[PDB]
Amino acid sequence: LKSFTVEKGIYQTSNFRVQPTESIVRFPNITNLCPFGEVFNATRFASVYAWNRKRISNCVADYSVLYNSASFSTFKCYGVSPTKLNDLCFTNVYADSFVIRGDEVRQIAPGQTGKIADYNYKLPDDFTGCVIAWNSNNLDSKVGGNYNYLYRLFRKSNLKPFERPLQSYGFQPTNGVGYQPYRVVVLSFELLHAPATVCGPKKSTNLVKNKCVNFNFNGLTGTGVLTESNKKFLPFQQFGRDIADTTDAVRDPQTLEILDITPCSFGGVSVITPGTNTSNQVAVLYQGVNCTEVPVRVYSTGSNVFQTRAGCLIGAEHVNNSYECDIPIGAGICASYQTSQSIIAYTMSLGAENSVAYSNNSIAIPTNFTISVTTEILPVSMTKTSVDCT
Amino acid sequence: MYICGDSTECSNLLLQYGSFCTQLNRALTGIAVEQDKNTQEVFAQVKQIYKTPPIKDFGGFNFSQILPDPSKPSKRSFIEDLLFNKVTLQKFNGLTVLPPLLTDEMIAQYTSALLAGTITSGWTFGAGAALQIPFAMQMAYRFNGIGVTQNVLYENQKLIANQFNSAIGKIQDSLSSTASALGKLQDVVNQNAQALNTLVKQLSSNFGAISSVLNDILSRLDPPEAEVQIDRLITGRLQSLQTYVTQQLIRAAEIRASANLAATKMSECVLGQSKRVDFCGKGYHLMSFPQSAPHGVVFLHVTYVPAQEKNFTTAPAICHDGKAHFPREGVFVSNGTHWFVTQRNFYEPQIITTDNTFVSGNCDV
Amino acid sequence: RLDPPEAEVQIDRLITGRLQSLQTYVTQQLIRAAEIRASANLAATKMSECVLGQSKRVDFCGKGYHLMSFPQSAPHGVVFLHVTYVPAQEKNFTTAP
Amino acid sequence: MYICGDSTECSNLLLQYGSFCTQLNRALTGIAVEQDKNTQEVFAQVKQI
Amino acid sequence: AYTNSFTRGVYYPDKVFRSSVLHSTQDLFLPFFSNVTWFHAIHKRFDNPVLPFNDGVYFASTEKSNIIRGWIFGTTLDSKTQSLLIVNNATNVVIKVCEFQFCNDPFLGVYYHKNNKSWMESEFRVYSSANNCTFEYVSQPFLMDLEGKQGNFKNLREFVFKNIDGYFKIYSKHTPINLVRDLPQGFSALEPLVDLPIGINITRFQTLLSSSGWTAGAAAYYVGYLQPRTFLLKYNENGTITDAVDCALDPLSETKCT
Ligand SMILES: *[C@@H]1O[C@H](CO)[C@@H](O[C@@H]2O[C@H](CO)[C@@H](O[C@@H]3O[C@H](CO)[C@@H](O)[C@H](O[C@H]4O[C@H](CO)[C@@H](O)[C@H](O)[C@@H]4O)[C@@H]3O)[C@H](O)[C@H]2NC(C)=O)[C@H](O)[C@H]1NC(C)=O
Ligand SMILES: *[C@@H]1O[C@H](CO)[C@@H](O[C@@H]2O[C@H](CO)[C@@H](O[C@@H]3O[C@H](CO[C@H]4O[C@H](CO)[C@@H](O)[C@H](O)[C@@H]4O)[C@@H](O)[C@H](O)[C@@H]3O)[C@H](O)[C@H]2NC(C)=O)[C@H](O)[C@H]1NC(C)=O
Ligand SMILES: *[C@@H]1O[C@H](CO)[C@@H](O[C@@H]2O[C@H](CO)[C@@H](O[C@@H]3O[C@H](CO[C@H]4O[C@H](CO)[C@@H](O)[C@H](O)[C@@H]4O)[C@@H](O)[C@H](O)[C@@H]3O)[C@H](O)[C@H]2NC(C)=O)[C@H](O)[C@H]1NC(C)=O
Ligand SMILES: *[C@@H]1O[C@H](CO[C@@H]2O[C@@H](C)[C@@H](O)[C@@H](O)[C@@H]2O)[C@@H](O[C@@H]2O[C@H](CO)[C@@H](O[C@@H]3O[C@H](CO)[C@@H](O)[C@H](O)[C@@H]3O)[C@H](O)[C@H]2NC(C)=O)[C@H](O)[C@H]1NC(C)=O
Ligand SMILES: *[C@@H]1O[C@H](CO)[C@@H](O[C@@H]2O[C@H](CO)[C@@H](O[C@@H]3O[C@H](CO)[C@@H](O)[C@H](O)[C@@H]3O)[C@H](O)[C@H]2NC(C)=O)[C@H](O)[C@H]1NC(C)=O
Ligand SMILES: *[C@@H]1O[C@H](CO[C@@H]2O[C@@H](C)[C@@H](O)[C@@H](O)[C@@H]2O)[C@@H](O[C@@H]2O[C@H](CO)[C@@H](O)[C@H](O)[C@H]2NC(C)=O)[C@H](O)[C@H]1NC(C)=O
Ligand SMILES: *[C@@H]1O[C@H](CO)[C@@H](O[C@@H]2O[C@H](CO)[C@@H](O)[C@H](O)[C@H]2NC(C)=O)[C@H](O)[C@H]1NC(C)=O
Ligand SMILES: *[C@@H]1O[C@H](CO)[C@@H](O[C@@H]2O[C@H](CO)[C@@H](O)[C@H](O)[C@H]2NC(C)=O)[C@H](O)[C@H]1NC(C)=O
Ligand SMILES: *[C@@H]1O[C@H](CO)[C@@H](O[C@@H]2O[C@H](CO)[C@@H](O)[C@H](O)[C@H]2NC(C)=O)[C@H](O)[C@H]1NC(C)=O
Ligand SMILES: *[C@@H]1O[C@H](CO)[C@@H](O)[C@H](O)[C@H]1NC(C)=O
Ligand SMILES: *[C@@H]1O[C@H](CO)[C@@H](O)[C@H](O)[C@H]1NC(C)=O
Ligand SMILES: *[C@@H]1O[C@H](CO)[C@@H](O)[C@H](O)[C@H]1NC(C)=O
Ligand SMILES: *[C@@H]1O[C@H](CO)[C@@H](O)[C@H](O)[C@H]1NC(C)=O
Ligand SMILES: *[C@@H]1O[C@H](CO)[C@@H](O)[C@H](O)[C@H]1NC(C)=O
Ligand SMILES: *[C@@H]1O[C@H](CO)[C@@H](O)[C@H](O)[C@H]1NC(C)=O
Ligand SMILES: *[C@@H]1O[C@H](CO)[C@@H](O)[C@H](O)[C@H]1NC(C)=O
């Protein structure tokens, strides 16, 4: 009110809003998988000279089923991260499957040194494929040594980017650390080049109910209270909307159940007080709010709480007599300062009851009069005002 | 909450616009207080809560259908319940409805007090202490007010009571049958609901932004672009709020005009007889009975209507002995052979005598 | 603080804000003027019907039976002193039509 | 016809603003009906010529 | 000629659930009382042409025993562009997006009781030649009421096919009826069946089924084309559309929509 003294009455103040308690995420376990399991895990790979190139589209690039492996030493992407892949969608993916010398794992990396690399696998200048290092000695090992994966490719002409050494007799487990055969796997994908046809995985968490929480259901983010509902969603229907087109029901992706969404309790806060001179005691009304949520006279406890159709009153004694209205509240409730002294909330009385002595043949006639001079004030005009707009 | 529901960044951006939110809240609070003031002015017009005696010997008039029925949990009369049944018909985004200060039960109590005061003390209770008077005598006073001699009522009391009872029954049947009578209240409710619905629907508009979802904008855009989009959304939603509040202010102004008219009708018809033509109903107003309806009032205007007009031959004065006699009150009428003097609103011929006429001038004028 | 080519954007933002403020103020003034004009019409009617004559309308020129009224000038308004007759002491009697 | 007179692109851009224009049309139609209501109330007081 | 088609033209907007709500939406619908072409599959004469796919198609048939097995979707149909193949057995469909080369008469062709009075499969042209492919999908081995049990015609295989922003969507619903004559009167909504992010994008489509002297075939199917329109749909308690109104059919419907 911008005043050090406030007159008797009830004044609106800062709105009361219930803050969320915890965050809840729900999603399906896992969806269809892109053909990455074979490239990242298989029995036989293609030849080094016949380096494989497979177009991957129309699937879900799920990194959960791919990152569950623990043999990788350092699988991180410079510009992105696997964890945030969940909501990242690809255009097309390319997989390079071949078996080469272990020491050539870095030779496959972009911006390398050595003419033995581009002889079999040229290094493009804009390769976004994140390098991956993993052990495949058992898979690439042969009892006598497999020399079929030779590096005879020695073309003299310069090699264009994607236009299409033999220090060991063969791939044998006897090779020392860093020299055993390794299968180089790189998931090289380009974005904004082909129509979006591949998307990422999702993550799930536990379930809670009957609390103001921030929910994320299949990418639908919101805040509210999740309750068990009797609505019967159709087998395919997921969300539910009200007349005003606002979310009101949601189907849990994990459990085939329907949950009602109710916005967290909120409402205006009014302060009922007599004149500052009369006393500094006040009561607080939370409008249209069950006072099972007011703890979250500003304190958790509500002293003598009093539920009323116009919200919950805190700090006002509930008197069960009737008087004339002093400070209105709502739904026929009025608060006033009375006798030690305290603020009392009661049901307003419309006036003294009267039973006129009406009868067959009884008439009441006055025998005297009074002259009453009563005032009446009416506004007639208000101050003129012109404005220089410019 | 409406503009920036649960968004610290959007709230911070909205802080720059100044006191628009405070102005809108103040306007809505003014309207809300004005509603309670309107109901108070219309209904709370009695210093005391009167009540009719148990013995309903009202000279044959039957007010059962308008008097309260204690049996029902809500002490509302038959017609009041009829109206309540006939009248028939967002929390997410900061929209709240505050209950009225005066509940339906207490409004019904006010109406019952007014009705009991009327039937038991005429119009005295509206001008001072309520003074009892038999309802037959009260109706005689009403007839004298409209200009018909009280002997008319005292001699046609049974017929008048039967006509009033039949009229009450007919109005009850009409209200029970057709719902078009309460179109005014239904339209008020529908307009308010439609305004709120449009306000809520406005939240699903881009206003040129990338999306209508603040959380989506924030998550998918970096500080600067998110700020630009959120500012666009803020402008759109603030325009929506201002439009809604202006419409509400105009509608509240018209509703206040209606409430003032209703209060004037109460004071000038229920609390007394009115000589203003077609103000308390069509015809010569005799009385009015109030009834409470959802978010409004209903007046049952009881009026007197001449029915069976018959012509006669009339003259302005009469020549007796060179002196021009004029009717004191009434008119001179003849059926063709004789001359009589009768009151102007009910054919009651009487012999023309010196006590019915006053002399003035002579014949030749 | 800014080169005009980019300062024009800030100037436009300020102009839009202040113009919206002016429009809101004028709309509020129009509504308030309508309300005050309704009150002034009521006051003129009360003057004509109570000061310039005796009113038979109930509760118009004060509670009780109207006798007269006297006007008094107040800042941006008017004050009426409604004089009224009010019966005081009532006695029951047995009546007959 | 006023804001985006005969322009599909302008109409599509205006569609993003919600039901502002529908509200405006509703208000103007209400005023138009109220005019006839006023005339009827003022003049048509007797239904027998 | 195209025969009468009263409404039979709306499937479902989306997944949302609405109860006792009258919702209006502007999408690709089959206009009410619009003309939908009619075909009779003659078993020399053979009714099986290649029809354009003008942004959505509606196919209604009462055939039994899966006489009309599946659909062919493509823009070249000559292995130059990947094409979709919707041939289905009672077990499951073999949905396949590949640069498949197509023959003039590429279907299984179980010509039973045609010219030999015996059940046999003369050809196997369902696979003409797979020169190159990009993806294939096999649906769950379901068991739908697509087989041959005549009784009284109750297999109204109303199907709606759409392609928007790289998504191919199929909606359908098995509607039992009692009138074996032309499409009877009623109301039914087609729940979605499949959504695919294929991204291939169709200019023409064909249905999959010298018999000189053989009796004329007994099989009929419809082909209607969708247009962009606004519709009003009446969701019931269960969120099932009991009725609908075409917001541009006639002035009364326009007023209802308004
Ligand atoms: C116009 O109105 C007057 C009012 O009625 C009417 O003149 C006569 O008035 C008297 C009563 O007001 C009527 O009743 C008559 O009363 C007399 C006693 O005064 C009775 O004697 C009458 O009985 C018969 O005998 C009379 C004397 O011989 C007759 O004159 C009379 O007609 C009866 O036959 C009777 O009860 C009376 O009927 C009328 N009329 C007459 C002639 O008295 C006058 O008639 C009205 N004019 C018209 C065209 O109706
Ligand atoms: C004043 O109130 C009513 C205003 O119309 C008068 O109408 C009376 O109401 C009902 C309607 O028939 C009748 O009964 C009255 O109401 C109930 C129920 O009535 C029962 O009896 C009637 C037969 O009389 C029967 O038809 C009904 O189905 C009920 O079984 C009871 O409280 C009383 O019976 C009461 O009389 C009256 O017949 C009806 N009367 C008339 C003239 O319409 C009512 O008469 C008035 N009350 C008084 C004391 O005058
Ligand atoms: C002045 O206008 C008033 C209009 O309300 C008249 O009051 C009512 O008018 C009707 C129409 O005549 C009167 O009906 C009565 O009918 C009887 C004949 O039938 C009556 O009796 C049977 C039983 O035997 C009963 O079932 C019927 O319903 C009738 O009640 C005539 O003999 C009467 O004269 C009279 O016409 C009503 O009686 C009358 N009162 C009510 C409550 O309706 C009024 O009659 C006119 N004044 C006159 C003509 O002097
Ligand atoms: C009463 O008012 C006049 C006058 O009637 C006479 O008035 C006095 C001068 C004395 O002589 C009285 O004794 C007498 O009643 C009547 O005006 C005319 O009345 C006739 C009916 O009687 C009207 O005709 C009626 O309506 C049409 C047109 O005539 C036809 O269907 C019939 O002819 C029917 O009778 C006539 O129109 C009317 N003159 C006009 C309108 O210019 C009056 O009718 C009578 N009123 C009543 C009984 O209600
Ligand atoms: C996602 O992962 C969880 C964990 O496995 C799956 O949850 C539940 O998995 C079991 C299958 O073993 C389903 O059967 C259930 O068995 C329990 C007894 O252990 C029984 O009490 C349940 O009534 C039910 O029959 C169970 O339905 C399933 N719960 C859910 C919500 O699915 C889950 O299946 C995986 N997928 C999804 C969509 O949740
Ligand atoms: C006048 O009216 C009522 C009742 O009438 C009188 O009752 C006796 C006391 C006596 O005065 C008789 O001559 C009258 O008939 C008096 O008080 C009311 O009485 C009725 C029941 O009898 C009761 O229902 C009311 O509640 C009483 N009070 C009222 C109507 O206000 C009353 O005292 C008498 N005197 C005056 C000045 O009113
Ligand atoms: C305010 O909240 C309390 C508790 O929610 C209500 O009391 C009931 O308590 C039981 C606990 O078993 C709940 O199951 C009920 O839901 C509660 N009833 C209701 C109506 O909520 C209390 O009644 C609520 N008060 C109002 C006015 O709604
Ligand atoms: C329907 O019956 C036929 C009988 O051959 C089968 O269809 C093919 O069966 C082979 C063998 O499994 C599959 O490779 C094909 O994909 C099937 N589809 C064809 C020919 O279009 C099968 O028994 C049933 N069709 C199925 C399972 O798709
Ligand atoms: C939704 O559909 C169900 C159908 O079961 C309705 O619930 C009732 O279930 C009983 C089971 O015997 C049926 O006999 C009734 O026909 C169903 N009632 C109705 C009106 O269909 C339910 O009422 C429908 N609406 C809901 C659940 O909100
Ligand atoms: C599958 O790949 C992961 C990581 O590349 C690895 O942990 C695992 O050893 C591989 N399995 C086999 C049989 O190579
Ligand atoms: C104190 O406040 C009350 C409010 O009603 C007022 O009646 C009273 O005059 C005030 N007294 C002083 C000394 O301010
Ligand atoms: C509260 O209401 C009950 C009603 O039975 C009553 O017994 C009690 O006296 C009331 N308390 C007060 C302080 O009036
Ligand atoms: C649409 O179907 C009716 C049915 O006979 C036909 O008369 C009409 O010609 C058809 N529309 C056109 C453009 O042919
Ligand atoms: C009989 O069977 C063969 C293949 O089995 C088929 O090609 C032919 O159409 C059928 N009718 C004949 C040969 O007349
Ligand atoms: C098939 O088509 C794709 C894209 O046109 C191409 O990358 C691939 O090499 C082709 N494969 C064969 C076997 O033709
Ligand atoms: C079909 O062909 C066009 C030509 O560019 C292609 O761009 C478009 O993606 C296609 N339509 C769809 C949904 O793919």
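Note that chain B carries Swiss-Prot numbering, so the residues on display, from first to last, are 740-828, 853-1128.
Method of determination (from the header): electron microscopy, 3.0 Å.
Positions of Cβ are set from backbone N, Cα and C atoms, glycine also.
Annotated in Swiss-Prot:
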| type | residues | note |
| --- | --- | --- |
| VARIANT | B:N764 to K | In strain: Omicron/BA.1, Omicron/BA.2, Omicron/BA.2.12.1, Omicron/BA.2.75, Omicron/BA.4, Omicron/BA.5, Omicron/BQ.1.1, Omicron/XBB.1.5, Omicron/EG.5.1 |
| VARIANT | B:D796 to Y | In strain: 19B/501Y, Omicron/BA.1, Omicron/BA.2, Omicron/BA.2.12.1, Omicron/BA.2.75, Omicron/BA.4, Omicron/BA.5, Omicron/BQ.1.1, Omicron/XBB.1.5, Omicron/EG.5.1 |
| VARIANT | B:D796 to H | In strain: B.1.1.318 |
| VARIANT | B:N856 to K | In strain: Omicron/BA.1 |
| VARIANT | B:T859 to N | In strain: Lambda/C.37 |
| VARIANT | B:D950 to N | In strain: Delta/B.1.617.2, Mu/B.1.621 |
| VARIANT | B:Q954 to H | In strain: Omicron/BA.1, Omicron/BA.2, Omicron/BA.2.12.1, Omicron/BA.2.75, Omicron/BA.4, Omicron/BA.5, Omicron/BQ.1.1, Omicron/XBB.1.5, Omicron/EG.5.1 |
| VARIANT | B:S982 to A | In strain: Alpha/B.1.1.7 |
| VARIANT | B:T1027 to I | In strain: Gamma/P.1 |
| VARIANT | B:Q1071 to H | In strain: Kappa/B.1.617.1 |
| VARIANT | B:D1118 to H | In strain: Alpha/B.1.1.7 |
Intermolecular Cβ proximity, variant positions B:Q954, B:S982, B:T1027 versus chain D, under 8 Å: none
Cα distance (Å, whole number) from B:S982 (variant position) to B:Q1071 (variant position): 83
Members of the variant positions set B:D796, B:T859, B:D950, B:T1027 whose C-beta sits under 8 angstroms from chain A: B:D796, B:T859
Most Cβ neighbours inside 10 Å, all chains, among the variant positions B:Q954, B:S982: B:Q954
Whole-number Å value for how far B:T859 (variant position) lies from B:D950 (variant position) (Cα to Cα): 21
Of B:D796, B:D1118 (the variant positions), the residue whose Cβ has the fewest other Cβ atoms within 10 Å: B:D1118
Separation of alpha carbons, B:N764 (variant position) and B:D796 (variant position) (Å): 54
Cβ neighbour count within 10 Å of B:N764 (variant position): 15
Using Cα positions only, nearest of the variant positions to B:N764 (variant position) (B:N856, B:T859, B:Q954, B:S982, B:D1118): B:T859
Cα separation, B:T1027 (variant position) to B:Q954 (variant position) (Å, whole number): 25
Residue with minimal Cβ packing [other Cβ atoms within 10 Å] among the variant positions B:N856, B:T859, B:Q1071: B:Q1071
Assigned element (helix, strand, coil) containing B:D796 (variant position), judged by DSSP: coil
B:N764 (variant position) in three-state DSSP notation: helix
Distance [Cα-Cα, Å, rounded] between B:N856 (variant position) and B:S982 (variant position): 21
Closest of B:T859, B:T1027, B:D1118 to B:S982 (variant position), Cα positions, variant positions only: B:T859
Alpha-carbon distance [B:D1118 (variant position); B:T859 (variant position)] in Å: 72
